[PDB]
Amino acid sequence: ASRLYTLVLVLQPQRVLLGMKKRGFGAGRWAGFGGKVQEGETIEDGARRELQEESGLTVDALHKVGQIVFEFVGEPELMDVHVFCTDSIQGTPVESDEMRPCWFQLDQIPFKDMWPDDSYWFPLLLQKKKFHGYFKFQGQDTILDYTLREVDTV
Ligand SMILES: Nc1nccc(-c2ccccc2)n1
């Protein structure tokens, strides 16, 4: 019914790293780093791998911050996105053919050029709150319905 994905936010005291995807799902938007979890791989190991593949950064500890289920009307598979954050990274962000990373000051997060759901849950991430969310999309731009609640255990 649902497919596992990861999403990683590199969140430091005064800035956050986002990546501009050049192609595929979500191209043209700033977003966290992530993708599909593989066979035999833990969700956290998948999150660490995708962060390296897409940003060039090596993460140690990842902290669970949320879970968001996305439904796209007309598509059978739900996306079960496990969201993580970290403030301890090594390496410097790498631009590739697939992704352009850039740091943003927290007061300059580019919500108009991000997925629309981020405007709801990013403020929770910034205040170190954990959450469970569900967003029903029509296409890539329109949220038909959603739920979002803070939780103690992701
Ligand atoms: N912010 C946002 N909105 C919609 C979808 C996603 C997503 C993230 C990781 C993997 C698959 C989808 N992220």
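We're sticking with Swiss-Prot numbering for chain A, so the shown stretch reads 3-156, in order.
Recorded method for this deposit: X-ray crystallography, 1.4 Å.
A Cβ is built for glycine as well, from the same backbone N, Cα and C atoms used for every other residue.
Residues or ranges marked as N(6)-methyl-AMP binding site by Swiss-Prot on the basis of experimental evidence: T8, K23, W117, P118, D119, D120. A simple way to gauge crowding: the CB of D120 (mutagenesis position) has 20 other CB atoms within 10 angstroms, across all the protein chains here.
Under the three-state DSSP scheme, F27 (8-oxo-ATP binding site) falls in the coil class. Annotation for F27 (8-oxo-ATP binding site): no spatial neighbours, criterion Cβ-Cβ under 8 Å with sequence separation of six or more. Swiss-Prot lists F27, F35, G36, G37, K38, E52, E56, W117, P118, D119, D120 with the feature 8-oxo-ATP binding site, giving experimental evidence as the kind of evidence.
Positions annotated as Mg(2+) 1 binding site by Swiss-Prot: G36, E56, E100. In three-state terms derived from DSSP, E56 (mutagenesis position) belongs to a helical segment. Taking all protein chains in view, 22 other C-beta atoms sit within 10 angstroms of the C-beta of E56 (mutagenesis position).
Positions annotated as Mg(2+) 2 binding site by Swiss-Prot: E52, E55. Residue density at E52 (Mg(2+) 2 binding site): 21 other Cβ atoms are found within 10 A of its Cβ, drawing on all protein chains shown.
Secondary structure at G37 (mutagenesis position), as computed by DSSP, is strand. The mutagenesis experiment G37 to F is recorded by Swiss-Prot, whose note states: Loss of activity.
According to Swiss-Prot, the experimentally introduced change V39 to E is described as follows: Loss of activity.
Packing around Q40 (mutagenesis position) is summarised by its Cβ count: 12 other Cβ atoms lie within 10 angstroms of its Cβ, all protein chains included. According to Swiss-Prot, the mutagenesis experiment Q40 to P carries this note: Reduces activity by 97%.
Under the DSSP three-state reduction, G42 (mutagenesis position) is assigned to coil, being neither helix nor strand. The note that Swiss-Prot attaches to the published mutagenesis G42 to I is: Reduces activity by 60%.
As a published mutagenesis entry, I45 to K appears in Swiss-Prot alongside the note: Loss of activity.
Here the residue is the original one, but Swiss-Prot notes a mutagenesis experiment at this spot, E56 to A: Loss of ability to prevent DNA damage. Expected to cause loss of enzyme activity.
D119 to A or N appears in Swiss-Prot as a published mutagenesis result, with the remark: Loss of 2-oxo-dATPase activity, reduces 8-oxo-dGTPase activity. The Cβ of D119 (mutagenesis position) has 18 neighbouring Cβ atoms from other residues within 10 Å, across all protein chains displayed.
Secondary structure from DSSP puts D120 (mutagenesis position) in a helix. The annotation that Swiss-Prot gives for the mutagenesis experiment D120 to A or N reads: Mildly decreased 2-oxo-dATPase activity, nearly abolishes 8-oxo-dGTPase activity.
For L150 to A, Swiss-Prot lists a mutagenesis experiment annotated as follows: Reduces 2-oxo-dATPase and 8-oxo-dGTPase activities and increases thermolability. Cβ neighbours of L150 (mutagenesis position) (same chain, under 8 Å, six or more residues apart in sequence): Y122, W123, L126, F133, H134, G135, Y136. In the three-state DSSP scheme, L150 (mutagenesis position) is classed as strand.
Remark: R151 (mutagenesis position) has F133, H134, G135 as non-local neighbours, by Cβ distance under 8 Å and separation of at least 6 in sequence. Quoting Swiss-Prot on the mutagenesis of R151 to A: Reduces 2-oxo-dATPase and 8-oxo-dGTPase activities and increases thermolability.
Quoted from Swiss-Prot, the note on the mutagenesis of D154 to A is: Enhances 2-oxo-dATPase and 8-oxo-dGTPase activities and increases thermolability. Within 10 Å of the C-beta of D154 (mutagenesis position) we count 6 further C-beta atoms, all protein chains included.
The local packing around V156 (mutagenesis position), expressed as other Cβ atoms within 10 Å of its Cβ over all shown chains, amounts to 14. DSSP classifies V156 (mutagenesis position) as coil under the three-state reduction. According to Swiss-Prot, the mutagenesis experiment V156 to A carries the following note: Slightly reduces 2-oxo-dATPase and 8-oxo-dGTPase activities and increases thermolability.
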**OP:** Can you tell which of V39, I45 has the least company, meaning the fewest other C-beta atoms within 10 angstroms of its C-beta, among these mutagenesis positions?
**Re:** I45
Original post:
ligand 1 is in the model; which of the recorded positions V39, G42, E55, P118, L150 have a C-beta less than 6 angstroms from one of its atoms?
Top reply: none
Subject >> Most Cβ neighbours inside 10 Å, all chains, among the recorded positions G36, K38, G42 >> reply: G36
Original post:
When the Cα-Cα distance from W117 (N(6)-methyl-AMP binding site) is computed for each of the mutagenesis positions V39, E56, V156, which gives the smallest value?
Top reply: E56
